[PDB]
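Enquirer: Got a structure for you, questions after.
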Amino acid sequence: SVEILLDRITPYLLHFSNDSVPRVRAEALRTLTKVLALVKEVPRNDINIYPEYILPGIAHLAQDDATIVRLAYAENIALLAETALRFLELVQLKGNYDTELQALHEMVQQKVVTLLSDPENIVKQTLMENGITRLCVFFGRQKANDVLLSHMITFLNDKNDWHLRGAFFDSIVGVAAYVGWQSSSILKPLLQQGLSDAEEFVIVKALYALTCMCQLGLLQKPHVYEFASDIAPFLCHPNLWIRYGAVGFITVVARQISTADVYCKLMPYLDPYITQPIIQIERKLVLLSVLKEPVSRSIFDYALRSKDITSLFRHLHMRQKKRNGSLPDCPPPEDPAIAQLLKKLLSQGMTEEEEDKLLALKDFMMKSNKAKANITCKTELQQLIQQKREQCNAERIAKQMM
Amino acid sequence: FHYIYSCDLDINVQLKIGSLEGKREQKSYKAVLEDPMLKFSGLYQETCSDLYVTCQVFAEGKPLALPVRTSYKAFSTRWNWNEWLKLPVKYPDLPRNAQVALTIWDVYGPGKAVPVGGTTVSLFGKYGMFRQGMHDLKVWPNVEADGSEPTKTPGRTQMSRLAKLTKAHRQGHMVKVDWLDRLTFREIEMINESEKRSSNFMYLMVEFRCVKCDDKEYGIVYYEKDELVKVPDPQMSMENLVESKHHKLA
Amino acid sequence: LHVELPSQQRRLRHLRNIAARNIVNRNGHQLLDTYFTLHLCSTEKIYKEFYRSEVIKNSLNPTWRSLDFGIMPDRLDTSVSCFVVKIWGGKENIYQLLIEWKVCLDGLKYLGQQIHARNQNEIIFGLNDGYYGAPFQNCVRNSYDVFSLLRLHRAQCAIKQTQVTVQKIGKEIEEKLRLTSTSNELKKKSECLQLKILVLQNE
Amino acid sequence: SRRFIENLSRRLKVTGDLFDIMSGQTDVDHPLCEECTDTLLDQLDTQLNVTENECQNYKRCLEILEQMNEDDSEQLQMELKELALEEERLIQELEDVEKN
């Protein structure tokens, strides 16, 4: 029964969280979380157990030395707080409700903020992997917009761990939806920055986040058109994952906006990268089966890695000018290194169309280049040593006999 | 024989993803006929696909931490990652039956991934020792690496005979001769190559941290640091935790 | 923080919050899931709903998400000073109705930036400056001149006229594409056939 | 449950009623200081520019549509039949290859 649990089991689980073995601490926290979710009634003595016994009791696990304890707390914080709120409702059927709610909100907010700024990155990633948008109810719109989002935007600064940036791009959608549009202007430059990241899976995750936010209607109209104009070049990226994420985002946008908007804005953007005109844009297949060939990886990596990228693009655009009739002739480059590098690239068979695709991708290339440059024990050992001794005995006997 | 206990060694367990060596089976024409998405799948592309191998440590059938991906690396003619993944778990936090699942992935369509294999190799092998060297795990096809105990996708099962003997040679337990073993070792290399070639399944190679900051000579071993009165009483003198709980509350 | 002098417009556009307090559950003491819907008001009709909050499970004092601009500036006449609040309550996807208020925002009393209720079956609103409940020389500046106000009004009128013309042209272009839609069915069939033929050729 | 919820003075009342009427007719909340008015005027001018630009773009698109015509159904039907025949023959060829 509920009273049996509360009286006899919980005060012993809380004592197992203060144990030496980290695994014992994690298991104690998991069992404590599981047991408390069984309760469906509030005995008179357990009216205010949460804000005075359990939450203060397990507070120390947010700063434990071992990372397993911190991972356990980060995984079980979302469920513990939600059980606290439901617990207060039960007591109501039995201090103003609003003041207690505010106190619980403050506790949850403080603990979330403490977890989001821990030295390790696995703790931070886990906090966002299991209820970062759920605790967004314990913050509020303004507090989330000024505290939760501000702490999540400093993850994109870390230039030595792309897992954390990927996690941010994965989990930003829920927080953006909860905080509303008052945060739209904040996340536009961050989404633009992600699409020019050194690691390409981060670009994939950013494209997925853009698609998701565009489906829910969280993007302004001009921002949608700007992102469509910036992502169209990716339909000819050598990498395949990005070349498909771009298609997904473009199909989603073509579905969201009206027919006139699609025919006025999206199609003019998509004209260079589709071999033939299309009609069923919202259908993914009718878009994939029409795209042109990508830029072969060899030329792409030779052009991106080579230093003095600006001069390379300058001369490439000069050659494009000559090819388009803009200028009567294309003069030779000033720098012999640029000439030699152009010869090397042209020896790989880079086609004029490949030059056009390189130029269209120029903005992504330069920003990516600069960013990249800056970047069970005793018996087991007894058996082992017995095996060692047997092997050594056989060894010595055999060698002496030899 | 020198060794360091798992409990004392406080660093992050590291694993190297080598090369997925094998042949990948394809479907018939009717499969692509009914589901056109297979044409744009990764497997149906002429060149080797840009697969990425996730990894997650399990224990008692329970996931122990988040999976770890492999940094993007382009492939032209072979699958050669040669990357040193860093695992979220540390040596003192690995239970005895810990086992590392490793799943391969490939594109199937816009915003979808499809497993192209799965392998599961125990970390602490026989005699409670951390597996080292360069182990070539097996690859179960079209099944995500299963972490349940006992595993349904195990990694490692006259080739077996030579596997044991080679170990005894380099642990000092064998007769000493130079030319004979110089030729016999190439013989075993060819035999292993033939055995791998015959097998229909794939085979994902992998290496542990045989060389670390400390001397390579050391090895890791599972370890941890835990008639007046007749009728037993195991809590005769302790704290009344229920009394404390009631006292604190009101 | 609400200066209580008049001329302070208090319309639905300044309202972004809603909550309920001390809802009485007729079927025992069970806690009930809840979600509200807001309606336009009229002497002859109580129009359909134009909002629907997410379901708050296991609660009798819900605090729903903030409703920015009511339902956002999407053809919502956010200048209406009167509206109706309905609250649905129940369990397991079967829901009843328990509250029905016809509220004119002007008549609402002011409480200080903190939700507080004392009567059963109550609703507490939230505007820009705080929360409102049911009734149980050196700082002066220069105001715009008439000429500037006329210019502002005229700018708004021009904006709206151009927007209306834009909507007209959009409907016209959609209509022109609509006639071709009949041939677009055959074109879609041809596209599907060509895609399948390409797949078959490659295989 | 249900619930429900002298010249100087004349000129001040006239101004107040005018402000209330304007606030009810539009979405701007009167009255307004001159800095607020200036910012609002700049924003309105920018919005008018954007709206007129969009209207011109829509006019251009309607022109390009006006230049176009509507395709014939007979040719599309012929192409559809041709594609169907191609698909059938390709299927037969694929089955033959599989058997071989």
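The numbering of chain D matches Swiss-Prot: 79-83, 110-204, in order.
Structure method, as recorded: electron microscopy, 3.4 Å.
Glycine is no exception: its Cβ is also placed from the backbone N, Cα and C atoms.
Here the residue is the original one, while Swiss-Prot reports the published mutagenesis D:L112 to A with the comment Weakly decreases interaction with MUHV-4 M11, greatly decreases interaction with BCL2L1 isoform Bcl-X(L). Among the mutagenesis results in Swiss-Prot, D:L116 to A has the note: Decreases interaction with BCL2L1 isoform Bcl-X(L). The residue drawn here is the original one. As a published mutagenesis entry, D:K117 to R appears in Swiss-Prot alongside the note: Does not affect ubiquitination by the DCX(AMBRA1) complex. According to Swiss-Prot, the experimentally introduced change D:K117 to A is described as follows: Weakly decreases interaction with MUHV-4 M11, greatly decreases interaction with BCL2L1 isoform Bcl-X(L). Quoted from Swiss-Prot, the note attached to the mutagenesis of D:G120 to E states: Decreases interaction with MUHV-4 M11, disrupts interaction with BCL2L1 isoform Bcl-X(L). Here the residue is the original one, but Swiss-Prot notes a mutagenesis experiment at this spot, D:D121 to A: No effect on interaction with MUHV-4 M11, disrupts interaction with BCL2L1 isoform Bcl-X(L). Experimental mutagenesis is annotated in Swiss-Prot for D:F123 to A, with the remark: Weakly decreases interaction with MUHV-4 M11, disrupts interaction with BCL2 and decreases interaction with BCL2L1 isoform Bcl-X(L). Reduces interaction with BCL2L10.
What does the local environment look like for each feature on the list?
Expert: Reduced to three states, the DSSP call for D:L112 (mutagenesis position) is helix. All protein chains shown were included, and the count of other CB atoms within 10 Å of the CB of D:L112 (mutagenesis position) stands at 7.
Counting Cβ atoms from all protein chains shown, D:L116 (mutagenesis position) has 11 others lying within 10 Å of its own Cβ.
Long-range Cβ neighbours of D:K117 (mutagenesis position) (same chain, at least 6 residues apart, Cβ-Cβ under 8 Å): none. DSSP classifies D:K117 (mutagenesis position) as helix under the three-state reduction.
Residues near D:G120 (mutagenesis position) in space but far in sequence (CB under 8 A, at least 6 apart, same chain): none are found.
Under DSSP, D:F123 (mutagenesis position) is assigned to a helix (H, G or I) in the three-state scheme. Within 10 Å of the C-beta atom of D:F123 (mutagenesis position) sit 17 other C-beta atoms, taking all shown protein chains into account.
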Enquirer: Using a Cβ cut-off of under 8 Å to chain C, which of the mutagenesis positions D:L116, D:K117, D:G120, D:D121, D:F123 qualify?
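Expert: From D:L116, D:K117, D:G120, D:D121, D:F123, the ones near chain C are D:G120, D:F123.
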Enquirer: Can you grab the distance from D:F123 (mutagenesis position) over to D:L116 (mutagenesis position)? Cα atoms, rounded to a whole Å.
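Expert: Spelling it out, the Cα of D:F123 (mutagenesis position) and the Cα of D:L116 (mutagenesis position) are 11 Å apart.
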Enquirer: Suppose we draw a 10 Å sphere around the Cβ of D:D121 (mutagenesis position). How many other Cβ atoms does it contain, all chains included?
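Expert: By my count, 11.
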